[PDB]
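Since the structure comes first, as structure tokens, the remarks are kept for the end.
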Amino acid sequence: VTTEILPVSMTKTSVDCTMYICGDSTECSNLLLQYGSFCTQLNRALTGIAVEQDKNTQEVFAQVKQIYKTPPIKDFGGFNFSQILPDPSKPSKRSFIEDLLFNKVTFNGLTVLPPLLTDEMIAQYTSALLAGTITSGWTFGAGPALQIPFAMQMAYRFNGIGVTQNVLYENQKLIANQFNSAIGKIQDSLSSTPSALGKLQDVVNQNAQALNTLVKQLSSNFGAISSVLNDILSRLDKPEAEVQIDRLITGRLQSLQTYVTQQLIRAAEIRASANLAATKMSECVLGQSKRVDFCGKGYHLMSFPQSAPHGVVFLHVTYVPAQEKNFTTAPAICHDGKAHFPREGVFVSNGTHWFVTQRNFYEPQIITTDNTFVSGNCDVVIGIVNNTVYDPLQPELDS
Amino acid sequence: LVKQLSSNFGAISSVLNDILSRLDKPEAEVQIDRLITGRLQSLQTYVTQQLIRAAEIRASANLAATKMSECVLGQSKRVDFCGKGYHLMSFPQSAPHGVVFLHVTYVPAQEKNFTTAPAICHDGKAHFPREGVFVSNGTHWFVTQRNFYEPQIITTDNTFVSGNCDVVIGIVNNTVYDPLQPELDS
Amino acid sequence: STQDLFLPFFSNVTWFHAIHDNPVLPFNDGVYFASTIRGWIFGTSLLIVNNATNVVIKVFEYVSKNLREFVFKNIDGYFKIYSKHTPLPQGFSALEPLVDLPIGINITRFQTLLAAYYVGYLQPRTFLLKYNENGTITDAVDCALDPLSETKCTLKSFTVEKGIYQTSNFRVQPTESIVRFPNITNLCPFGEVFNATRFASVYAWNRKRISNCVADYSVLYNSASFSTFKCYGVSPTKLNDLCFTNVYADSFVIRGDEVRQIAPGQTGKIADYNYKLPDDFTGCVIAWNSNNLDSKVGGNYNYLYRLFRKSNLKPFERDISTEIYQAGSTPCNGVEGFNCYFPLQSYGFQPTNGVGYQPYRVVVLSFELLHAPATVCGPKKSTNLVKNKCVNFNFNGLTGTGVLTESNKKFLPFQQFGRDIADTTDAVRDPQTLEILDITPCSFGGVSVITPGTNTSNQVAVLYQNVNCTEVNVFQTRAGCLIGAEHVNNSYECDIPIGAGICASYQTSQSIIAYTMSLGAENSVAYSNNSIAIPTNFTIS
Ligand SMILES: *[C@@H]1O[C@H](CO)[C@@H](O[C@@H]2O[C@H](CO)[C@@H](O)[C@H](O)[C@H]2NC(C)=O)[C@H](O)[C@H]1NC(C)=O
Ligand SMILES: *[C@@H]1O[C@H](CO)[C@@H](O)[C@H](O)[C@H]1NC(C)=O
Ligand SMILES: *[C@@H]1O[C@H](CO)[C@@H](O)[C@H](O)[C@H]1NC(C)=O
Ligand SMILES: *[C@@H]1O[C@H](CO)[C@@H](O)[C@H](O)[C@H]1NC(C)=O
Ligand SMILES: *[C@@H]1O[C@H](CO)[C@@H](O)[C@H](O)[C@H]1NC(C)=O
Ligand SMILES: *[C@@H]1O[C@H](CO)[C@@H](O)[C@H](O)[C@H]1NC(C)=O
Ligand SMILES: *[C@@H]1O[C@H](CO)[C@@H](O)[C@H](O)[C@H]1NC(C)=O
Ligand SMILES: *[C@@H]1O[C@H](CO)[C@@H](O)[C@H](O)[C@H]1NC(C)=O
Ligand SMILES: *[C@@H]1O[C@H](CO)[C@@H](O)[C@H](O)[C@H]1NC(C)=O
Ligand SMILES: *[C@@H]1O[C@H](CO)[C@@H](O)[C@H](O)[C@H]1NC(C)=O
């Protein structure tokens, strides 16, 4: 179980250009009128960014038609999702890991606009996706939700990675124990390491730094006798106060344009990240992905979403092979001058004689006419070996 | 951008000919420099915003190209990349400054509840389905494909054996019809 | 979109009757007029008459179902008239101008000679004009009549699509003005430094330190005794409303035409050898001829200057050195002669000299705008102190606007100002008493207008962003204060996003409703450990 943290949105800001530049002075406002519609462009740009943030959140999290609920009794074949399912005790119906994540990300015309979706709404969406994956699998993302036992779902997914479903049903307890242990280890690795959420904190810090620079830039003279419009106006007459105020306007307008340009660029970056998070919610959560390294490291089984401040955290559950063994193998087998190839798997030998096994989990089986298919004679394949192929009808053919 | 030419930017007029037809070189130069400063700032702003919008449009176009390659020239297993549902095929249609994909998908419908088992015990042997699931309508057990109810008799052809029926959790007892013995008239 | 004096839409125009005598009318910045009355007296002068053949106008003379609509106004004396023959009903009918009188009468009255008529006044009201293809105003929008018209002006359209638009910025206006100067009474002794008997000579210019007083610089630039009275970094006009820490009157007497050397960045004799002002000088220079007493017959050589100096000077340093000046390499050691000069010489001031030669008294008033307590203030009256209200305060000469409150900030006895990240005064100390009060910018925010499409309706809701409803049918969000929306307890798909989970829609007697948006239809999958749902059919989507 591995985490992937993706930023989805950033803070929605608005700046009254005419109030940042000209606080409440009407001399300065009339003097800024003759720069045209720069203020309108700036506000339009920032408003577009702000709308885009809510759009990104919708695209990532609003991927369920209905709000699915987990049953009261959590009998999931030994699998325990208590740490990722919502806690009804808390006022905000958040999971333990979501609470853990939310504790680790910490005028002059500037306002911060609230997001359209509250953290509670996002937590509801995440709980719905979780419940859908737990109760219905990948069906709820492709149509109506169709209930299926969780062990049978995980067998489906095991087949999806090329491992027979007997392998899960015969190791169900071990697989559940491994999963629950890995979730606990996620809990711990997150609660301890401080910079696990560096990406979201970085988004936050970038925004704060930009705003602080913007604000400090009002203490600059830009060539004028003072950085305070009132002092200029309380000391000078109209014709020369106008000169000083024009200097200040030029400077503050340049500063604000720099801010807005940088924010547009960062918003494009964040939009890319949110589109990636949306694709991962569709392909990893609402389905089983064959794409390598797209849903974690290993053969992807299933991902679980968790809300985070301005972002999403995917818990990718993958199958990692282990405890390798060396065998000698062959592409085909000669039997009665016929070349046999494995329908599904490989021919291996422990040294003495030959078996056929599936490629991702050693499960040796007798080489029969059911595990193999014939194509040609045994004089054209490079590496073909001699061995008997057991037809399971002749010894049965007592009649 | 065009309206930004009606702005003075501090000059006495926004019209160069007026400044040139009214003032001599030394001071007309001052006023024209104000106008140049402002109009150049406006043009730089326009170009920067256009670069940013062009980046957005390039991203959208690359997405559309990926969708033409994967949804139209092939059949995609990527969920929600080519419409909602199990994707069958997409068709393109040109549009002003863009493309329109008609995604044809298969959406399951008319669900039915069944009771299921992961495996079946027969002769001390655990049978699992090669392709599909075991279901029961209440009386007999059948094996069907997972996305369309099409029940079939559980045979030794619809299933494979792996182990005994004491390790699978939820295994049920039911007969597995070998299609050789009643056929074995000889 | 123009910004002119218009008749605001849907306003109260008086209706007068003449027959049971024309009544008395005022004339503000402008006037409207209509009728079913030929003539219009003015004054505080102008007169118009229709002899049924040509209009006659006098002051100057000029000659040239009748809803005869008229508009009159005066701007810098120019008197504009507009009118139209409309055959107060509905519709639009723009008024072409007919005449302008470019003379200029101060008008504060209005009359009429000769029925029933109408009168409406004009205010500066930004309008959005709709010129049709044929070039005629066929429609208009008053940008301040209502929120919908403000939205139309902000979008520059007559149709508004459904949505939420921030149209302007709300901010509380000040209730009253405040002035807090120190309780000082003694006048600054300006007559002394100005009417002194003998100003020290330019090489030993004498610097009086005016402090702890009330200076009235009004009388300085009122008196006409000064040939030159010119200030840098400040205007004399506004000197009576500034409070300075202290003033330095550097007085001396100099040559007649070497006066313009007393200014920042100046180079020459007195600048670089005797007295220069810093390039950041903030203060006034006063120079006036002293031929009346200073210069006498025979040569008044009792006023000195320093001719030779080995190098230049700092701003504001004095040299009382009388030591000889050495030009060559041979030491002099106190004896004149070969290359041994005396650096001090004497002005030759006789009334027989030229006009650009007489002695000029020069006093340079240098001001320091430090943050120490202000001692030299202006002749401005202090007022009372008002807290918990947006006011136009003036503490020790620094203006501002905001709400004053009791602060718990621990100013140390030497501090007089708090300061913000943006060099904004966050807190201040009263000069009259000694207490620390916090300054806070009185509430502001954006004003968004929730409107369905103008096709659907014309009523709107208004969102005051990030403000309480107490400083502005009414419903408080975490996005601000909504006005004009009904808060239902239901939950629907979001139509118009307000924020913080709140959406707004036009529906039911249609109205604007504000609700908490729903994420979707609840559902509970019938999950059990031995149940599976399998499809029996499909749709091709
Ligand atoms: C599968 O669904 C289709 C509808 O998508 C069903 O078709 C309809 O059948 C009814 C009566 O049988 C007709 O009145 C409709 O005109 C049919 N519609 C179409 C589009 O063919 C079909 O019967 C369903 N099959 C099953 C087994 O339920
Ligand atoms: C699930 O795990 C939690 C620890 O996170 C534990 O308290 C709880 O008992 C577990 N539930 C089951 C059924 O094992
Ligand atoms: C396979 O044999 C090689 C022999 O060089 C050895 O290095 C390797 O560790 C063996 N692998 C396993 C999984 O035992
Ligand atoms: C190989 O496997 C067979 C059957 O599993 C066993 O009989 C034989 O002893 C094994 N030999 C080696 C070398 O592992
Ligand atoms: C494998 O390599 C050995 C020697 O390295 C050679 O004798 C043998 O024929 C090769 N077999 C195949 C299938 O290439
Ligand atoms: C396999 O058997 C055939 C005949 O049965 C023989 O010709 C061939 O050499 C054998 N191959 C090996 C590797 O022994
Ligand atoms: C399956 O049974 C449950 C019982 O809780 C029921 O709610 C659900 O509608 C059933 N499914 C179908 C497709 O009828
Ligand atoms: C289940 O199906 C079998 C064969 O299709 C039928 O004989 C039996 O009656 C069915 N039982 C129920 C409960 O529908
Ligand atoms: C399913 O749950 C029931 C009780 O709710 C239990 O008796 C049965 O053994 C369970 N079977 C499986 C396969 O979990
Ligand atoms: C299945 O059959 C075996 C013996 O044939 C029996 O021991 C076992 O209890 C049966 N299982 C059930 C669920 O009846």
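All residue numbers here begin at 1 and follow the chain in the order shown.
Quick check of the header: electron microscopy, 2.8 Å.
Cβ coordinates come from backbone N, Cα and C, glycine included.
Taken from Swiss-Prot, the feature domain 'BetaCoV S1-CTD' covers C:186-379.
There are 10 other CB atoms within 10 A of the CB of C:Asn106 (mutagenesis position), with all protein chains counted. What Swiss-Prot notes for the published mutagenesis of C:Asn106 to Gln (Swiss-Prot position 234) is this: Increased resistance to neutralizing antibodies.
Under mutagenesis, Swiss-Prot gives C:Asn353 to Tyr (Swiss-Prot position 501) with this note: Increased binding affinity to human ACE2. Within 10 Å of the C-beta atom of C:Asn353 (mutagenesis position) sit 16 other C-beta atoms, taking all shown protein chains into account. DSSP assigns C:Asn353 (mutagenesis position) to coil in the three-state reduction, outside any helix or strand.
Where Swiss-Prot documents C:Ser505 to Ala (Swiss-Prot position 673) as a mutagenesis experiment, the accompanying text is: No effect on O-glycosylation by host GALNT1. In the structure as shown, the Cβ atom of C:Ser505 (mutagenesis position) sits within 10 Å of 20 other Cβ atoms.
Swiss-Prot lists C:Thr36 to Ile (Swiss-Prot position 95) among its natural variants, and the accompanying note reads: In strain: Iota/B.1.526, Mu/B.1.621, B.1.1.318, Omicron/BA.1. In the three-state DSSP classification, C:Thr36 (variant position) falls within coil.
There are 14 other Cβ atoms within 10 Å of the Cβ belonging to C:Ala94 (variant position). Secondary structure at C:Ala94 (variant position), as computed by DSSP, is coil. Quoted from Swiss-Prot, the note on natural variant C:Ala94 to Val (Swiss-Prot position 222) is: In strain: 20A.EU1.
According to Swiss-Prot, the natural variant C:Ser223 to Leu (Swiss-Prot position 371) carries the following note: In strain: Omicron/BA.1. Under the DSSP three-state reduction, C:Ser223 (variant position) is assigned to coil, being neither helix nor strand.
In the structure as shown, the Cβ atom of C:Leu304 (variant position) sits within 10 Å of 19 other Cβ atoms. In Swiss-Prot, a published natural variant is listed as C:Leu304 to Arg (Swiss-Prot position 452), annotated In strain: Delta/B.1.617.2, Epsilon/B.1.427/B.1.429, Kappa/B.1.617.1, Lambda/C.37, 19B/501Y, Omicron/BA.4, Omicron/BA.5, Omicron/BQ.1.1; Contributes to cellular immunity evasion and increases infectivity.
What Swiss-Prot says about the natural variant C:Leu304 to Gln (Swiss-Prot position 452) is this: In strain: Omicron/BA.2.12.1.
Quoted from Swiss-Prot, the note on natural variant C:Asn353 to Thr (Swiss-Prot position 501) is: In strain: 19B/501T.
One entry in Swiss-Prot concerns the natural variant C:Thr399 to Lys (Swiss-Prot position 547). Its note says: In strain: Omicron/BA.1. Counting only same-chain residues at least 6 apart in sequence, those with a Cβ under 8 Å from the Cβ of C:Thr399 (variant position) are C:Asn392, C:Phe393.
Within 10 Å of the C-beta of C:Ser223 (variant position) there are 11 other C-beta atoms, taking all protein chains into account. In the three-state DSSP classification, C:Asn106 (mutagenesis position) falls within coil. Contact with chain A, taken as any Cβ pair under 8 Å, is found for the recorded positions C:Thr399 out of C:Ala94, C:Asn106, C:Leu304, C:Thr399. With respect to their backbone Cα atoms, C:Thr36 (variant position) and C:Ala94 (variant position) stand 18 Å from each other. Distance from the CA of C:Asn106 (mutagenesis position) to the CA of C:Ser505 (mutagenesis position) is 54 Å.
Cα-Cα distance from C:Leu304 (variant position) to C:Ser223 (variant position): 29 Å (rounded to the nearest whole number).
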